[PDB]
Amino acid sequence: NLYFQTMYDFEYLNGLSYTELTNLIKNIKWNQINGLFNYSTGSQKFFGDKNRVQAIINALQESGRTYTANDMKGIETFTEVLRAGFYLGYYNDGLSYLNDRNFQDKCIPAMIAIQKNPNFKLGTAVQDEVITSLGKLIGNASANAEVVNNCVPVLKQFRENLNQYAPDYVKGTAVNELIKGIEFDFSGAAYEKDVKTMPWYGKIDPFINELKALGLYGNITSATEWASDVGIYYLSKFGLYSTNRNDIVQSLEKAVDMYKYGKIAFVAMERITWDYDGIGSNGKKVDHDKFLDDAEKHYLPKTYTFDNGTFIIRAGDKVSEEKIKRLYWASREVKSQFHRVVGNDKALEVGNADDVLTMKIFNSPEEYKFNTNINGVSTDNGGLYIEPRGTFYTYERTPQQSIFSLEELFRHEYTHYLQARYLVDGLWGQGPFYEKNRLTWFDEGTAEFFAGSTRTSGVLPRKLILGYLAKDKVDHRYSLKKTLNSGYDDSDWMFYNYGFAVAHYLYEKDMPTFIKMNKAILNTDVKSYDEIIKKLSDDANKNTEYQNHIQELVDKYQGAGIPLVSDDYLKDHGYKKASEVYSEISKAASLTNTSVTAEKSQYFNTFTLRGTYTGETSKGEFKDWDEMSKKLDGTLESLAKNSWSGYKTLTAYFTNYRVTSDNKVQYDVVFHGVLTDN
Ligand SMILES: [Zn+2]
């Protein structure tokens, strides 16, 4: 169509002679051809002239024959043009002839020429790019056993310089693209056919052996591990085209043993399971689950059992016993504050997995990654609680690996365990309160909030979250409306920090609403919850209140702290007669109709004392809550003035607010602490 111009349209290229065209292609870059990968009338007529594409194929072959270490003879730009051809032909009827294997094979003479060149080696940028381009072309075109086995020298060269070459992006990419391209083509052709019917079947043993050597290199480092990963993955794939099935499975099994509980061993097992029907070289079925089970025992060998086996920590061998204890005692501080605010400590459902809380704490982030392999959950996080398993997965960490210590993070995630067991009825995230966007701010916001639980001072803000709140006031602070009604669509990284601010704002400045809101969720009453959220969002004064609270929180940053369990918990408390502890607590807290259970843990025993507290005439539910909190914290503080160090392990909460027939405040009250009497 066109006969005048440095970007080039198909209408112009279509008008050139094949010799003027091929020459032009040879000394431009692929991106200079407009709409190369787009299907048009112009690209239709460019490809679809079988003579012109065969002209391009021929030019490529001549480049393969003549390229040097410093000059690529336009092999990249040629390969991309052909790739565009086979790509458009796969997707667009009218260029259907390009999708035909018999036509794709017309590139093999070009490929063989490229490989016969003395410069077909890893080395300089040109030589590497040729190998890269070749692999990408094979993925869209074709290969046969001859071209595949001609890659064996490259794979040898790479292997022989693995520590120099495997880390290099360019050389690593070259080899990866070569293997990946060939496999894509072969699996494409072998798709849904008897694999013994393929030409290359049995003819690629030299290539397969090069993958073997790569996969079983053994002396891998963090930098080179992917290379041997590649080796094993593709050993399995290409080994489908070997006559000795058991020989391949045997090498995959050696990978498993050689690499045991590193990445490559998981890959090797996957290959045996998927590519070889999970049947070992000895012909017997491989115990995949035992391997996973062994992997977990390796990574999490230590078990620490608390509360008659209802709080179990499985941990890496380097996670501190001291830490383990601190986490137990943290759990109790958060639990208690949560029950105070919610007013229920009876599990909503009978028989759920969370009847036992299991925590799995890997030694490190590195080792944490294997938890996706082992337990099938994401490890792109600092931790995760899976409610239907009643299991929290996380890992020990230094300050460099995370801003959050293990205790801080657990304190947050433990609240999710509390929400599912004690607050939100039904299955986690799959009830009325999730049929619309309702609890997104709440679930995360209150978790950040309850993480700041203390023993005797209620819930306190956490310095790090206040740190986040020191960011652009300018336009950036969420309004109350935005925080309450914002979801996964409308939000950025500060969402949960403003959700915490709403939680805290309500806690400190509007407890009546916080209690109402919590009751609404507890009672499974979406109507009332929605009304509270609408009232809050519609009242501009409440937003002015809230905007101020945000500044107040920000002002508290300088002097703020990380609520963390005291060292007092870890001291040697010494003996005290049980009935004396129960009497002093019962008297001090004015409890009636008390009962106690004792529970055995790894390093100590505990007790849980339950009673009824009937006070003076009610001053209203919310003022009652305020005063009961000060009375109960006062009781905890005065008990810790006693000589027995064990009184410093106490946590307490109250539930089931009611008024009596004579208007007297009433609660169920619960204390928990260490027990040092047989
Ligand atoms: Zn969370």
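Residue 1 is the first one shown; counting continues down the chain.
According to its header, the structure was obtained by X-ray crystallography, 2.2 Å.
Including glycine, each Cβ sits where the backbone N, Cα and C put it.
Taking Cβ-Cβ distances under 8 Å and a sequence separation of 6 or more, the neighbours of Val424 (Ca(2+) 1 binding site) in its chain are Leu348, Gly431, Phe433, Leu439, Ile521. Under DSSP, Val424 (Ca(2+) 1 binding site) is assigned to coil, being neither helix nor strand in the three-state scheme. Annotation comment: Swiss-Prot describes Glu387, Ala420, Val424, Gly426 as Ca(2+) 1 binding site.
Taken from Swiss-Prot, the feature Zn(2+) binding site applies to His412, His416, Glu444. In the three-state DSSP reading, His416 (Zn(2+) binding site) counts as helix. Just so you know, the Cβ of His416 (Zn(2+) binding site) picks up 21 other Cβ atoms within 10 Å once every protein chain is counted.
Here Swiss-Prot describes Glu413 to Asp (Swiss-Prot position 524) as a published mutagenesis experiment; the accompanying note says: Retains 4% digestion of collagen, still bind collagen.
Contacts of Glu413 (mutagenesis position) defined by a Cβ separation under 8 A and a same-chain sequence distance of 6+ are given as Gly383, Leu384, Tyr385, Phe392, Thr394, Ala447, in order along the sequence. Sequence annotations record features per position, and here Swiss-Prot assigns active site to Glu413.
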For the recorded Zn(2+) site formed by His412, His416, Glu444, which further same-chain residues have Cβ atoms within 8 Å of the site's Cβ center?
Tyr385, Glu413, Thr415, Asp443, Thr446, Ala447, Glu448, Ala451
What is the set of residues, excluding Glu387, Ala420, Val424, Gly426, whose C-beta falls within 8 angstroms of the centroid of the C-beta atoms at the Ca(2+) 1 site?
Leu348, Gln419, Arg421, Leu423, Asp425, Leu427, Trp428, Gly429, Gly431
Residues with Cβ closer than 8 Å to the Cβ of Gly426 (Ca(2+) 1 binding site), same chain and 6+ apart in sequence?
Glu349, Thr524
Which of the binding-site residues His412, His416, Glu444 has its Cα nearest to the Cα of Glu387 (Ca(2+) 1 binding site)?
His416
In the deposited model, 2 residues lying between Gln5 and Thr6 are absent; what is the Cα-Cα distance separating these two residues, in Å, to the nearest whole number?
7
Do you know which of the binding-site residues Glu387, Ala420, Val424, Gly426, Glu444 end up with C-beta under 6 Å from ligand 1?
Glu444
